[PDB]
Amino acid sequence: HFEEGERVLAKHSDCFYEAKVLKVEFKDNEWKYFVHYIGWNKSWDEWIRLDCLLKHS
């Protein structure tokens, strides 16, 4: 659904932030995405699930 390198919106807590997908993995019948939040410390990088992601536009 999303690819390595892709600009996306990623939900953290209550709202969506500009982010970039760094890694994609599939395990236990589900996709997960390691995302970086644009402009933010790398310490906030995290694995999130598909329903936490939005394509732009």
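Following Swiss-Prot, chain A residues are numbered 51-107, in order.
Quick check of the header: X-ray crystallography, 1.7 Å.
Including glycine, each Cβ sits where the backbone N, Cα and C put it.
The annotation domain 'Tudor-knot' is assigned in Swiss-Prot to 52-101 on the grounds of sequence analysis.
Where Swiss-Prot documents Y87 to A as a mutagenesis experiment, the accompanying text is: Loss of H3K4me3/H3K36me3 binding capacity and loss of activity. Sequence-distant contacts of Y87 (mutagenesis position), defined as residues of its own chain at least six apart whose C-beta falls under 8 angstroms from its C-beta, comprise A60, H62, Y67, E68, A69, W94, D95.
Across the range of the domain 'Tudor-knot' (52-101), the DSSP-based residue counts are 5 helix, 31 strand, 14 coil.
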